[PDB]
Amino acid sequence: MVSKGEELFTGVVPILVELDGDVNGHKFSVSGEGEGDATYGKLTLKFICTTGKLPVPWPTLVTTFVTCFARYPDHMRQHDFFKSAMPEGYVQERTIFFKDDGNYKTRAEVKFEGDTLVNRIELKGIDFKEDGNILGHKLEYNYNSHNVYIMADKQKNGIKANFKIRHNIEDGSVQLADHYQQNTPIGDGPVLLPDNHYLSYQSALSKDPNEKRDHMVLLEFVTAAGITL
Ligand SMILES: [Cl-]
Ligand SMILES: [Cl-]
Ligand SMILES: [Cl-]
C-alpha cells in the first residue's frame, strides 16, 4: 500500500526555502523556490540572497538547502524516514566543521504548509578566518558527487549521519566540510526507522543569465541504495 507520507510525493511538489544566517556576525537571508519530484529523486531550485551579497560561497550552503524528495527504490521503501514523517515534518540539525576554519550550526524545519513543502532554516557560523577559503571566497562554483550513509538514531526516534564534503579550490586542493547530522520528527506520530543505507547525491550549480541579484540555481538528484549484497 501507499503510505500517508508516500502519497504526498507522487507528483511534482512546490518547494519554498527560507534561510536566516549569521556567519562571524555577518547577517544574511536567502529565499529559494522550485520543485521536487521524488519519483525521480529530483530537485530544481533557485536561491536569491535577499540582503545583498552573500558573505559565504554558495557551494557551502548546498547541503543545507528536503531529503523527503529522495528516490527510494521499491525494495528500499521501508527505510524512507523522511517521507514517513510527513506532513507534520521533521527537524534537521547539523554541525558542519570546515577543516582549518570555522563551523556552521544549522537547524531546519521541513514540513508541508498546504501543498508547498517548506524548508525553514537558521544558520550560525563561528570561528571563520576572514581571509580563509570561506570568507575569502576561494571555492570553485561547482559541486562533487557524494554518498551519505544514513543510520537510525533510536534514542532520538530519527536518523543520523556523518559525511565529508569536498569543496574544490582552484589550486587543486579541497576545502573539507565535515557534516554531523541528526533528524527528529516534529509530530509524535509513527515514523520509519531505517536500517543503514546510502543516499547518493549529484548536484549541478548554475546561474540565471537574466538575474542581477546574487543567486544560485541548483539541480540535484538524490537516490537511496541498500546494503543487501
Ligand atoms: Cl559562490
Ligand atoms: Cl535530512
Ligand atoms: Cl587537499
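FYI, residue positions are counted from 1 along the chain as it appears here.
The deposited model was determined using X-ray crystallography, 1.3 Å.
Here the Cβ of each residue, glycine as well, is placed from N, Cα and C on the backbone.
For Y143 (mutagenesis position), applying a Cβ distance below 8 Å and a minimum sequence separation of six or more within one chain yields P59, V62, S203, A204, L205. The note that Swiss-Prot attaches to the published mutagenesis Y143 to C (Swiss-Prot position 145) is: In mut1.9; shifts fluorescence lifetime from 3.03 to 2.74 ns.
For the published mutagenesis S145 to P (Swiss-Prot position 147), Swiss-Prot gives the following note: Increases fluorescence at warmer temperatures such as 37 degrees Celsius. Annotation note: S145 (mutagenesis position) sits in a coil segment as assigned by DSSP.
Looking at Swiss-Prot, you'll find the mutagenesis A204 to K (Swiss-Prot position 206) noted as follows: Abolishes the tendency to dimerize and leads to monomeric fluorescent proteins. For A204 (mutagenesis position), the count of additional Cβ atoms within 10 Å of its Cβ stands at 11 [all protein chains shown]. Taken residue by residue with DSSP, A204 (mutagenesis position) is part of a strand.
For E220 (mutagenesis position), the same-chain residues 6+ apart in sequence whose C-beta sits under 8 angstroms from its C-beta are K42, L43, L45, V62, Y201, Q202, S203, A204. Experimental mutagenesis at this site is recorded by Swiss-Prot as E220 to G (Swiss-Prot position 222), annotated: Suppresses the 399 nm excitation peak, leaving only the longer wavelength peak at 475 nm.
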Spatial neighbours of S145 (mutagenesis position) that are distant in sequence (at least 6 apart) but have CB under 8 A:
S200, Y201, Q202, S203
